[PDB]
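Asker: The structure is given below, and queries will be raised subsequently.
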Amino acid sequence: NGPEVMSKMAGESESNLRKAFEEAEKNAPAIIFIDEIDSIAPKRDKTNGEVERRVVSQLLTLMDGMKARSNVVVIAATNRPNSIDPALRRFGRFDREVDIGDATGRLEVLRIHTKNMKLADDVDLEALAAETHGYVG
Amino acid sequence: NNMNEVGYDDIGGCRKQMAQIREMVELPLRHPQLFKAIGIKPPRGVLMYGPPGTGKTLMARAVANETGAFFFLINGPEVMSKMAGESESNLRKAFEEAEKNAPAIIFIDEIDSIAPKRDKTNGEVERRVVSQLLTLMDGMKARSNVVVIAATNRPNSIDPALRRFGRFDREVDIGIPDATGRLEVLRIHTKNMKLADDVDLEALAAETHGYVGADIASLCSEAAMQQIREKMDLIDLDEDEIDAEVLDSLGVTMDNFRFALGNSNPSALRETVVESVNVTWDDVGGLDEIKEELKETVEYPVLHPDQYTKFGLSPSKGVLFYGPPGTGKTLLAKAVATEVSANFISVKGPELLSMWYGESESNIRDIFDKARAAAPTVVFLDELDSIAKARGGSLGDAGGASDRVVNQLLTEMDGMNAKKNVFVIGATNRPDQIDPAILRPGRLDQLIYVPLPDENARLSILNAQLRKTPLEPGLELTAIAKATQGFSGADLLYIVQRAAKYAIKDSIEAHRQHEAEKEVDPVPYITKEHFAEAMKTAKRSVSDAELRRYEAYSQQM
Amino acid sequence: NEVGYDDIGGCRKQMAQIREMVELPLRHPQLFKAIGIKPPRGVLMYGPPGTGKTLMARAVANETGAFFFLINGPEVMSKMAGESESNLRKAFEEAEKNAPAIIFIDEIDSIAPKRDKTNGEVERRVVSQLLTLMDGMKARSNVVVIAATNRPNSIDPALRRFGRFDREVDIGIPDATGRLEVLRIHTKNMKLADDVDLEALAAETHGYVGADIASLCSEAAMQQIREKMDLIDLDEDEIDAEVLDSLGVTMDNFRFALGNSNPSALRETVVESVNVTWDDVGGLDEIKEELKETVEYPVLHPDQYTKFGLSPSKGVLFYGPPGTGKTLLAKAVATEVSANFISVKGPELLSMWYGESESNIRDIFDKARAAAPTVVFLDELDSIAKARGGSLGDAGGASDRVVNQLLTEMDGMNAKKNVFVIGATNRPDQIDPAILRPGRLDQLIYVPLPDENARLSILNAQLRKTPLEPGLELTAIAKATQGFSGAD
Amino acid sequence: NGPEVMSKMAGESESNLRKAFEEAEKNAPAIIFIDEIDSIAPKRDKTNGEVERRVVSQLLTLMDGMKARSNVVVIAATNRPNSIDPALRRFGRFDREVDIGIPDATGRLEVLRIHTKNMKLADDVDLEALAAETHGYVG
Amino acid sequence: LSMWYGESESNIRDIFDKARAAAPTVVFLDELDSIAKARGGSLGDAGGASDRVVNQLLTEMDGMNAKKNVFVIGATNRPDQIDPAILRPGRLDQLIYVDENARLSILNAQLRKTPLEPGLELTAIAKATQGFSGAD
Amino acid sequence: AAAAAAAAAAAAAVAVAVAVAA
Ligand SMILES: [Mg+2]
Ligand SMILES: [Mg+2]
Ligand SMILES: [Mg+2]
Ligand SMILES: [Mg+2]
């Protein structure tokens, strides 16, 4: 995740990034999920720190340093599509973005969540999935 | 006994909120079996926000006292230290003590010192502390069974990561109490101290409007102090000794609370306190039907809320007075501000504008926030020809700020409803220069026209300035009114001031003559000769072109 | 040496309020247990500088026998990280630990910049630490906190709440009687001549506050020192007894010091004292008398106005052909009339930024009403008072906002005690109708061309300091000029 | 000197002022000269920074407060007096403001004699004509 | 109409960009009289702003092909003061002239959540008021 | 040991201009 990369040791964030990247290259052709990238990438213009710039440069030099024998991909989730570094959106690291803009998925999420409770005997979750319109997750 | 404080019986006026907090804090901490049985995992963090003094810290003391579970107080600005990297260790050991000892409860006051939103910050230690708190809170298993209580005065200056699912899931807007809640809290605080019999707390609660939580306590304390002050003078209570007979003869009466109310104001409006001007409804001569209509329109939402509910018509909050200069619009505003029994914030039109970028809209938002806090209130806008100017009045641009401020006023007046009870009074001299966007229905509905006084209204006005003035018995004012046709209230004031000046000149001349040659005052009353000499120079102010323009505007409406 | 309650005169009401709050819970606490509730413990003193707030703090510190801590505002902060909050905690802990005590926080504006407009984290941490210490868990146990400020509006609202700062006392400008007590306090420890008359001197001071009065006294003494050290030689070694004794401070010394000193608040806009007199203005005798009486009546005879219970007229506007002598009347009023004078030109107050014109106007009128009674001269009022809506192309109606600010600020929900606005315009057609309204500028004085006897009076006034031929007469000159003005 | 006190560390400028005043009072009956005070007094109300307000408040407290000034005299110099905090232009802080303005003909002649003393003039040199034709020279 | 120059036309430009982005859509132009004004008709104006607004509206409406299928709806009280350059064919050619039943429906929809007296008919208010409107 | 630092950079103001009609 985003803000789970800091440690008391100075520069340990770069060591943690290198450890994760070498583990993903060592084990198998796999996929890395970096959730909440807005904490790691502070857009580099409004920030004023120096270890954030160092960890952004480390993530830049670690995303660029993937060869053909790595065969690993990276996935990253964000909330706002505007507070991202263009150096992270440069050609080489992140170019294929998706724009995730229903009732069946809402019924699936309901049956996933509420199936671990002594619920009822006279419930119809189809009506709860139909009458609920704008809820998510 | 002081350390004991008080449980649920201390906090009042928020039944739902206190019930919710006790539900979250006691049940999952005494017996978590029922939560597992139903199949919902109770949250681990709960946020509290609202205006200061609403009772949040009181809530913390009540939960700490009512539940015998172990407690550990930490505060925001006392966590970090000077040595390199000890805030993280401090928080770590705090959580370790919270887990190792018992299913305890942790309370962090003033989180704003630790969450600067990550946008208006430049240092790095805040990043370290925020990330440490995030990982420490996220890394709490189901078996931890330790809850954190957060207390923030302003909720919008919070790092949004803490609002995410799984972190501080439950927020509680502890708002202002109502009349019943305010009366209940008054009873709670005033029960230990003695109270005189002649007291009607219902009236005190119906008159207490913007006070929240602590301000009423201040009112009570001030009344008690006043009682102590009056009894010290009369009995000559000397600082050297205390007489026990006086101690048992101590009772705070209703007059003490009246005095305290006349000297105390809501905490939120403390900054915007205005100088006191004593105007009464009989001082505003004339304008009888207009005054009756305004008072009736302002009184219905505050005295018959059930009548307001039993209806469908949308209560038009706004009102705009327009008319010729010197007719008494500002006087009506003064009378409302003095004798309405509600909050009142007076502002002059151009004061809000500022050279810097954004501050103007910041002032508009904060002032309207203050209006919302001390509900009900009456925001009096002076000279809307400075704020609500027509976007096209001047070809030249002043930086575009005018459009931004006008849009800010529309967005902050269109985002109103029956709640928060805010009536905006407008008053302009030139109605042509106001933006029509403001006069749209639903924003400024009532448009009262304050015309030139008539013969009976003019006589009433003349009598209104001569209420406190000693007057000679042999004077008749009907002739003065009959002889004046196009005059205004300001003209009448000028006439009366000229008469007073002539009287003062005569008095000083006579006193000088008396001292030179050497009843006390040869001129204790104003004279018909003085009035004649004042009206020898009196004249009307407003011209006929202005009268024509106002008549044309009135007929156009 | 020690400054007690008899050296802090002129604030008797506020003195009693703060004396009560500091002494009664620390002299007879039994009464506060008998009534049932706890006493107030937080109080905020605010007012213009030099009014005597710090003097009040010194008096409280000297009189009360309890423990006392003094804290300068910025002094608490330090360079090491998280050191300011440690200092606040240490101070409060020391105050609580030793005894019931009085904390004094001087210049609170440096510590509480509203915690919302500031952008430094250190400021927000010091504000949060102060808020927690002064109210919170285990906040205070029988210790009272006084703070001093000059700008109460620059304080965070959370600090202005009951329990932290419950009562705000207003240490404002003293009245004439207050000036009398201040003078008696500062002139009781010196040797004065018998001629000295303090009551008239206090009456003639109109806006002086506290330290201003002290300055006046000091100036008088210094002038006396410069009056008797001239007759005596330099005396580089030692001074004879006969001059060391029998110094004396005459009333003329005080008058001279009054002719130089000015209110500290109005020192920003001091105007050089041009020398005019009533005899310098030829003609216009009836206008001279009306202006003189309309200005001196409120300031010398306030009892009669309260007897009739009516407020006086304030404004007046001269209008007429150029050079009739309007500015001359303004100069005379500025130099001889006792009320303070603020001479401002027409277009002086405008500014290129947005809103700074109205801010400057508000500041000028705030200073004018602060040291009241005051006279404000608006030269060529038609520059600032334009007919609203007349100009199609304008700087976003900058003139409109200026005139609206002037109109509403000079007459609104104010106190309107004693401010006299003087207008001088030779083109009265360009004025807004609202400005001509009574209660804003009630006296419209027309200054026509001088008559034969008025031209003679002007000629005599203008030849009053020049040697002239004995056989010269000025009646012929008057008979010959019929359409001339004073300038001609 | 005016801007000599400002430092990057938070809470060091006012500490420097405190050290200066304490040394001045600890040493002897001293005189304190503050040159170009316009850089440490922007009226504390129109300014928007934070360190300037803090230095102004520290200076105001040091100038007057508890045990304000024991045998120390403060002198200040500025090119524009209107741009200073009114709280500093009060008795006790800055009792009197002297106006050192444009010299007249006699003053100009005095300055000319003072400056030309070290130079070697000829026997044909007069200074009165030069002081007459010199009109607006500030010295 | 933005006070800043250029921004005024940029508002209409990005309004039509938001319209063409969410195709199909309906752009209800209320009170056309203001925007539909003769180019430079008024001698005194803020640097002939009206003409630039009308030119932006005309050049951002005439560029609508069969694609993006936008539809502009106008309404006015005075049809005299509308620009014939905006009443031209190819941009906006239809002219719908615009009752009692709609007034009765408006009075019945406004009095939905209202405790009305049962012995009351609104057909008298519909028949007495002929040229009225919903706001009054 | 760590240390703090103060910083106040600048702000943004708005000016007013005058135009001429014809
Ligand atoms: Mg609290
Ligand atoms: Mg008015
Ligand atoms: Mg002081
Ligand atoms: Mg003149």
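By Swiss-Prot numbering, chain B shows 206-723, 746-784, in order.
Determined via electron microscopy, 3.7 Å.
Quick reminder: no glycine exception, Cβ is built from N, Cα and C everywhere.
Below are the features listed in Swiss-Prot for this protein:
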| type | residues | note |
| --- | --- | --- |
| BINDING | B:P257, B:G258, B:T259, B:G260, B:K261, B:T262, B:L263, B:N358, B:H394 | ATP 1 binding site |
| BINDING | B:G531, B:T532, B:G533, B:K534, B:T535, B:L536 | ATP 2 binding site |
| MUTAGEN | B:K261 to T | Probable loss of ATP binding. Complete loss of catalytic activity |
| MUTAGEN | B:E315 to A | Moderate reduction in growth rate |
| MUTAGEN | B:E315 to D | Severe loss of catalytic activity without affecting cooperativity between the 2 ATP-binding regions. Slight reduction in growth rate |
| MUTAGEN | B:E315 to N | Severe reduction in growth rate |
| MUTAGEN | B:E315 to Q | Severe loss of catalytic activity and cooperativity between the 2 ATP-binding regions. Lethal. Restores cell growth; when associated with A-358; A-369; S-471; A-471 or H-475 |
| MUTAGEN | B:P471 to A or S | Restores cell growth; when associated with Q-315 |
| MUTAGEN | B:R475 to H | Restores cell growth; when associated with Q-315 |
| MUTAGEN | B:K534 to A or T | Severe loss of catalytic activity. Lethal |
| MUTAGEN | B:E588 to D | Moderate reduction in growth rate |
Asker: Filter the candidate list B:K261, B:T532, B:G533, B:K534, B:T535, B:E588 of recorded positions, keeping only entries whose CB is under 6 Å from an atom of ligand 2.
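Answerer: B:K534, B:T535, in sequence order.
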Asker: Can you see whether DSSP assigns B:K261 (mutagenesis position) to helix, strand or coil?
Answerer: helix
Asker: Please tell me which one of the recorded positions listed here (B:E315, B:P471, B:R475, B:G533, B:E588) sits closest to B:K261 (mutagenesis position), measuring Cα to Cα?
Answerer: B:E315
Asker: When you rank B:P257, B:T259, B:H394, B:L536 by Cα distance to B:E315 (mutagenesis position), which of the binding-site residues ends up on top as the closest?
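Answerer: Out of the listed candidates, the nearest Cα belongs to B:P257.
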Asker: Which chain-mates of B:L536 (ATP 2 binding site) that are at least 6 residues away have a CB under 8 A from its CB, listed by sequence?
Answerer: B:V484, B:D488, B:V489, B:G694
Asker: Would you count the other CB atoms within 10 A of the CB of B:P257 (ATP 1 binding site), including those on all shown protein chains?
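Answerer: For B:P257 (ATP 1 binding site), the count of other Cβ atoms within 10 Å is 24.
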Asker: From the Cα of B:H394 (ATP 1 binding site) across to the Cα of B:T535 (ATP 2 binding site), what is the distance in angstrom?
Answerer: 40
Asker: Would you list the recorded positions among B:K261, B:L263, B:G531, B:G533, B:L536 that come within less than 8 Å, Cβ to Cβ, of chain C, in the order they occur in the sequence, writing 'none' if nothing qualifies?
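Answerer: Cβ contacts with chain C under 8 Å: B:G531.
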Asker: Give the three-state DSSP assignment (helix, strand or coil) for B:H394 (ATP 1 binding site).
Answerer: helix
Asker: Going by DSSP, is B:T535 (ATP 2 binding site) part of a helix, a strand, or coil?
Answerer: helix
Asker: Looking only at DSSP and grouping its letters into three states, which state does B:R475 (mutagenesis position) belong to?
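Answerer: DSSP call for B:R475 (mutagenesis position): helix.
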Asker: Give me the sequence-ordered set of same-chain residues, not including B:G531, B:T532, B:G533, B:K534, B:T535, B:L536, with a C-beta within 8 angstroms of the centroid of the ATP 2 site's C-beta atoms.
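Answerer: Sorted by sequence, the hits are B:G528, B:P530, B:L537, B:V655, B:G694, B:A695.
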Asker: If you count other Cβ atoms within 10 Å of each one's Cβ, which of the recorded positions B:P471, B:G531, B:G533 has the most?
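Answerer: It comes out as B:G531.
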Asker: Rank aside, I only need the closest one: which of the binding-site residues B:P257, B:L263, B:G531, B:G533 has its C-alpha nearest to that of B:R475 (mutagenesis position)?
Answerer: B:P257
Asker: Quick one: Cα separation, B:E588 (mutagenesis position) versus B:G531 (ATP 2 binding site), in Å?
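Answerer: Cα-Cα distance, B:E588 (mutagenesis position) to B:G531 (ATP 2 binding site): 14 Å.
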Asker: Would you please pick out, from the recorded positions B:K261, B:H394, B:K534, the one with the fewest other Cβ atoms within 10 Å of its Cβ?
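Answerer: Least crowded of the recorded positions B:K261, B:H394, B:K534, by Cβ count within 10 Å, is B:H394.
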Asker: Rounded to a whole number, how many Å is the Cα of B:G531 (ATP 2 binding site) away from the Cα of B:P471 (mutagenesis position)?
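Answerer: With distance taken Cα to Cα, B:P471 (mutagenesis position) is 32 Å from B:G531 (ATP 2 binding site).
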Asker: Below 8 Å Cβ to Cβ and six or more residues apart, same chain only. Which residues does that give for B:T532 (ATP 2 binding site)?
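Answerer: B:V655, B:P656, B:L657, B:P658, B:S693, B:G694 - these are the non-local Cβ neighbours of B:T532 (ATP 2 binding site), listed in sequence order.
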Asker: Within a 10 Å radius of its Cβ, which of these binding-site residues (B:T259, B:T535) has the fewest neighbouring Cβ atoms?
Answerer: B:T535
Asker: Report the largest Cα to Cα distance, in Å and rounded to a whole number, among the residues B:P257, B:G258, B:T259, B:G260, B:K261, B:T262, B:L263, B:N358, B:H394 that the record lists as binding ATP 1.
Answerer: 23
Asker: Determine the Cβ neighbour count for B:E588 (mutagenesis position): the number of other Cβ atoms within 10 Å of its Cβ.
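Answerer: There are 25 such Cβ atoms around B:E588 (mutagenesis position).
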